[PDB]
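Shown next, in structure tokens, is the structure this report addresses.
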Amino acid sequence: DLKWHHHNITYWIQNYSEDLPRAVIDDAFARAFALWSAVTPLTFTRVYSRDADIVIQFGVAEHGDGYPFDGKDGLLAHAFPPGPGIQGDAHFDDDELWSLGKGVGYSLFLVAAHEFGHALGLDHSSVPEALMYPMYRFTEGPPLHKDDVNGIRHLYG
Ligand SMILES: CC(=O)N[C@@H]1[C@@H](OC(C)=O)[C@H](OC(C)=O)[C@@H](COC(C)=O)O[C@H]1NC(=S)N/C=C/N([C@@H](C(=O)O)C(C)C)S(=O)(=O)c1ccc(-c2ccccc2)cc1
Ligand SMILES: [Ca+2]
Ligand SMILES: [Ca+2]
Ligand SMILES: [Ca+2]
Ligand SMILES: [Zn+2]
Ligand SMILES: [Zn+2]
């Protein structure tokens, strides 16, 4: 689908990378969802159920959906457009080193924020400073750009 047909979105962290403590991983995802909830009529509620709208997985190579990851670097993660089942789910390549991005590795917060963008129905931006730009660039500045917010309001008001 082009967008979620309900406003109360649920998510399930199905498994964890060992790269970061679980509480830090939980918080990275929470922060990434908080970014989008501030600018939408959507809420994001964590659940412990396979029935969740957005199922989150860490995996490597072929991990069960026919879109295999590729080892270190290259593809970092991917997420499916809104809908039932696999749709809306977000997967992270655990052959990457997940971090806070300041040091070595990729920021789990930034990559998750980007992927949740896709999971709400956004496509890519042509603005380098936008979160939904298709190349990863680590920044400590505010991730959202006018274009990101325009795109998400275009779908959700
Ligand atoms: C096709 C398309 O939509 N455009 C790009 C083109 O890249 C450009 C314009 O430079 C580029 O086209 C060219 C040649 O200029 C092309 C280059 O090829 C590769 C593989 O490097 O890449 C296209 N983009 C796609 S779709 N590539 C894959 C994407 N990733 C995923 C994603 O966008 O979520 C995707 C599988 C769903 S990614 O894993 O590589 C990725 C995952 C996450 C950030 C990310 C980003 C920001 C913040 C945090 C994170 C990035 C990238
Ligand atoms: Ca990879
Ligand atoms: Ca789903
Ligand atoms: Ca890893
Ligand atoms: Zn996948
Ligand atoms: Zn993307």
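Here chain A follows Swiss-Prot, giving residues 113-216, 392-444 in order.
How was it done? The header gives X-ray crystallography, 1.6 Å.
For all residues, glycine too, the Cβ spot is worked out from N, Cα and C.
Copied from Swiss-Prot, the annotated features are:
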type     : residues                           : note
ACT_SITE : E402                               : active site
BINDING  : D131, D206, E208                   : Ca(2+) 1 binding site
BINDING  : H175, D177, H190, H203             : Zn(2+) 1 binding site
BINDING  : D182, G183, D185, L187, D205, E208 : Ca(2+) 3 binding site
MUTAGEN  : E402 to Q                          : Loss of activity
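Secondary structure at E402 (mutagenesis position), as computed by DSSP, is helix.
Proximity of the binding-site residues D182, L187, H190 to ligand 1, judged by a Cβ distance under 6 angstroms to any of its atoms, singles out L187, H190 in sequence order. Every protein chain considered, the tally of other Cβ atoms within 10 Å of the Cβ of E208 (Ca(2+) 1 binding site) stands at 23. Only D182, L187, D205 of the recorded positions listed as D182, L187, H203, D205, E402 bring a Cβ under 6 Å of any atom of ligand 2; the order follows the sequence. Using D206 (Ca(2+) 1 binding site) as the reference Cα, a 10 A cut-off selects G183 from the binding-site residues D177, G183, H190. Among the listed recorded positions, namely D131, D182, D205, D206, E402, the Cβ with the most fellow Cβ atoms inside 10 Å is that of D205.
Among the binding-site residues listed here, namely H175, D185, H203, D205, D205 has its C-alpha nearest to that of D131 (Ca(2+) 1 binding site). Screening the binding-site residues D177, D185, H203, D205, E208 for a C-beta under 6 A from any atom of ligand 5 leaves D177, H203. Taking the Cβ of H175 (Zn(2+) 1 binding site) as reference, residues of its chain lying under 8 Å away and at least six apart in sequence are, in sequence order, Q169, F181, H203. Close to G183 (Ca(2+) 3 binding site), meaning Cα to Cα within 10 A, are the following recorded positions out of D177, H190, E208, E402: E208.
Ligand 4 lies under 6 Å from the Cβ of the following recorded positions, listed in sequence order from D131, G183, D205, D206, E402: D131, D206. Cα of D182 (Ca(2+) 3 binding site) to Cα of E402 (mutagenesis position): a distance of 17 Å. Considering other CB atoms within 10 Å as the measure, the emptiest surroundings among the binding-site residues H190, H203 are those of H190.
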